[PDB]
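One structure is given below, encoded as structure tokens.
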Amino acid sequence: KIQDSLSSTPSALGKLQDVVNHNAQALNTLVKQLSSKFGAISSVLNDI
Amino acid sequence: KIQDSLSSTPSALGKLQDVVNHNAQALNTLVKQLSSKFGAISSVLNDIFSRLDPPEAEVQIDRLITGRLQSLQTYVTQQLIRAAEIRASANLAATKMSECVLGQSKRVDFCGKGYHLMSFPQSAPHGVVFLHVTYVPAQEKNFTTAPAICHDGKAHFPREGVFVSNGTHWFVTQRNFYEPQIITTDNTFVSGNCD
Amino acid sequence: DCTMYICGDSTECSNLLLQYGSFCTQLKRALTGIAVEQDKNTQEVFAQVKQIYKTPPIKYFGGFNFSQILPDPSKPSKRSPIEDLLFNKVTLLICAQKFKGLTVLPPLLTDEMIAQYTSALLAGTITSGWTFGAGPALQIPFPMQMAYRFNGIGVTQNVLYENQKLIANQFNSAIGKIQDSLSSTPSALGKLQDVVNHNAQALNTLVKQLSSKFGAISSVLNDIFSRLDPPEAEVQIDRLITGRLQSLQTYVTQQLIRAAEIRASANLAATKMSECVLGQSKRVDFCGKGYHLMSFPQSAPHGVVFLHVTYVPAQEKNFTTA
Amino acid sequence: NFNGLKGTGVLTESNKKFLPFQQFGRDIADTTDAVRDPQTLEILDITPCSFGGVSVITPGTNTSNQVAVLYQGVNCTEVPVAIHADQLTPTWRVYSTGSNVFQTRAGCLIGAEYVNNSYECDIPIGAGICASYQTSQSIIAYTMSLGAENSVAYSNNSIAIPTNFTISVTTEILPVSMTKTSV
Ligand SMILES: *[C@@H]1O[C@H](CO)[C@@H](O)[C@H](O)[C@H]1NC(C)=O
Ligand SMILES: *[C@@H]1O[C@H](CO)[C@@H](O)[C@H](O)[C@H]1NC(C)=O
Ligand SMILES: *[C@@H]1O[C@H](CO)[C@@H](O)[C@H](O)[C@H]1NC(C)=O
Ligand SMILES: *[C@@H]1O[C@H](CO)[C@@H](O)[C@H](O)[C@H]1NC(C)=O
Ligand SMILES: *[C@@H]1O[C@H](CO)[C@@H](O)[C@H](O)[C@H]1NC(C)=O
Ligand SMILES: *[C@@H]1O[C@H](CO)[C@@H](O)[C@H](O)[C@H]1NC(C)=O
Ligand SMILES: *[C@@H]1O[C@H](CO)[C@@H](O)[C@H](O)[C@H]1NC(C)=O
């Protein structure tokens, strides 16, 4: 009964899905924080 | 005796009291940086916009909004340290109530001082308090001991306990309570000669 | 210190630093909490008993040898030779370069009474057995106190007495290989030598940020006060103030994470001394590899060393079963 | 002010030797510790003194109002020399010549006498010395009492077996949760 217990519902293996997602949108927000001006003229360095 | 003990001194409930004072004094410190100057001209927001240049005012409010956010950023970091400390004890509390309460634990000095018998949980604000019913020995006497015995040219070792002599006649008793019995083959097992 | 580290011998920072609010009172409170947590850890790891027991005058222990672990009366310090080998390998004159407010507070328990606590635990675990941690101390001879450690393993006690002499020299020589194995490799105290290095690296590199420019024109305060006027010197020094307080906050945050690590290690060490010394733990691979009999604690600089007297079967033989 | 350098330390004599062109000394941690006098080419030495924490060893407010000021790490053959106006940022200039001092490893404490008994510790201080409140009421300092030296009558034939028992109820307290906060 174990294979039908884990294969049917997708909530059986959430304890690793949230682990591999905690280091997924952390990287995405780290990329997205370059777009912030931080009280400057522009978010890119070459044009200024 | 516990109801007199828990109210005689304030140190009995000091651990849960310290828990609620850290979360109270964190917010008491937190509001006090709202009135902090942070090197600006004022703490009230509308005083910056009253006379300054609006491009210069946005620079002035940038160094103030970062100072207010850094006080909040420090606060979230301080709660994350404290949330990991309580989780180290909550997993210990779940370990205690699944071993001391729902069974008898043979761990020495874990579910109470000395030998442990059972426990009782009680509900307290922001935590839990136990009543670890233990079992601790009392007054004792000392005797003369031999590690073995031999009667028919053959060594005999105890089935349980230890041989104890009171001075004239030997006895075998339990290891944690004085209960002497006469030496019998039901109380011993044989292994080799006695040389 | 708040003002001494950032703007030492600078009175004109005093109105400039105190206007930030109650920022470094939190820093001092956090470091005071770490300082009292170190003393709490040292109190709850070692002091499991309140009666300081004493070793007997004669040192015969049923044919065994414990000369290396008991304190030597010939030395002026009441320590053992194992602490003599352990103290020389741990290295650090390094406190004289800390004139910028970083004052290393001494521990409450000095280095001599910790050795007295370890001597008391040793005198308990040789002469009393496990009963001194669970009420009044009951003295027991050692050739019978070992005979109730096989009985919690799975072998009956008919193999200790009749093989007494053969188990004596097999143990004593097992002490001797500990004497040179600590000096055989430098990694033997690698669990401790890094830790004193962790405060060696962090305290040194805390100094070099105030030597850095941090985006300003000079790392010292007098010359920028001299050649440039105070009506536009706050816009030059706010960078230095913010960078120095941010570096101090980062150092204190790393100190909090390291102290949480030391706390998690210290609770484990207290559990180990609570059941691998004051009894006989049945958990496999907790008090050494294989079956566990007993253990001996030994003091160490900013740590502890356990000697687990384990048990390993050998020379298997084939048989046919039913 | 030697050749454009700023500092407020003492000027003593050191045994270190400079090169004829190497003028300014330094250390590992980037501190100024040695200069050369232009007029005379002898070797100098720079170190500052002194700083340290100040603690108030006090009992409860309703008990009394007397104090015991501690000085962390500072050798107190120096603080009675430093009794001067505009030199002591603490206000009590007359407290440096007060009661009988006792010297510890962490620095001597001023305002408390010493006793040589074996008492339990109430207010820990450090390095095996701590204070309490005792009776003629004054703050004292003493040595740690680690308990009575209980003996062991160990032999090669002696067992000790209890004949009675007392069931006790010991209470321990553990936190579980924390006040939830949203911002
Ligand atoms: C029992 O112990 C006491 C002290 O603990 C000692 O004086 C006495 O001689 C002991 N009794 C025997 C029979 O050894
Ligand atoms: C030992 O116990 C036995 C049985 O109670 C008794 O007959 C004997 O007199 C006792 N001897 C001593 C020395 O107490
Ligand atoms: C214990 O061993 C040391 C050397 O390892 C030896 O000098 C000493 O005599 C021994 N003691 C006993 C009681 O055998
Ligand atoms: C037991 O016998 C098998 C087959 O003869 C052999 O492979 C194995 O090594 C033997 N075990 C031992 C411990 O000698
Ligand atoms: C400075 O003048 C004094 C007095 O003549 C002299 O003794 C000293 O050597 C001079 N030092 C230098 C470096 O010229
Ligand atoms: C203070 O200096 C004297 C000078 O010899 C020394 O003997 C004493 O040990 C020093 N005390 C401290 C606490 O440094
Ligand atoms: C054990 O202690 C209790 C508590 O006072 C007492 O009433 C009882 O008589 C004692 N029993 C023995 C056998 O000493």
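Here chain C follows Swiss-Prot, giving residues 737-828, 849-1078 in order.
Determined by electron microscopy, 3.8 Å, according to the entry header.
Every residue, even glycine, has its Cβ placed from backbone N, Cα and C.
Among the natural variants that Swiss-Prot reports, C:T859 to N is described with the note: In strain: Lambda/C.37. According to Swiss-Prot, the natural variant C:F888 to L carries the following note: In strain: Eta/B.1.525. Quoting Swiss-Prot on the natural variant C:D950 to N: In strain: Delta/B.1.617.2, Mu/B.1.621. Annotation of the natural variant C:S982 to A in Swiss-Prot: In strain: Alpha/B.1.1.7. Under the heading of natural variants, Swiss-Prot lists C:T1027 to I and annotates it as follows: In strain: Gamma/P.1. Under the heading of natural variants, Swiss-Prot lists C:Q1071 to H and annotates it as follows: In strain: Kappa/B.1.617.1.
All features noted in Swiss-Prot, drawn onto the structure.
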residue : record           : Cβ neighbours (10 Å)
C:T859  : variant position : 17
C:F888  : variant position : 25
C:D950  : variant position : 11
C:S982  : variant position : 9
C:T1027 : variant position : 15
C:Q1071 : variant position : 4
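Cα of C:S982 (variant position) to Cα of C:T859 (variant position): a span of 31 Å.
For the pair C:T1027 (variant position) and C:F888 (variant position), the Cα-Cα distance reads 17 Å. Here C:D950 (variant position) is positioned 35 angstrom away from C:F888 (variant position), judged by their C-alpha atoms.
Annotation note: C:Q1071 (variant position) sits in a coil segment as assigned by DSSP. Proximity to chain D (CB-CB distance below 8 Å) holds for C:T859 among the variant positions C:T859, C:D950, C:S982, C:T1027. On a Cα basis, C:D950 (variant position) lies 21 Å away from C:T859 (variant position). Secondary structure from DSSP puts C:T859 (variant position) in coil. Between the CA atoms of C:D950 (variant position) and C:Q1071 (variant position) there is a gap of 39 Å.
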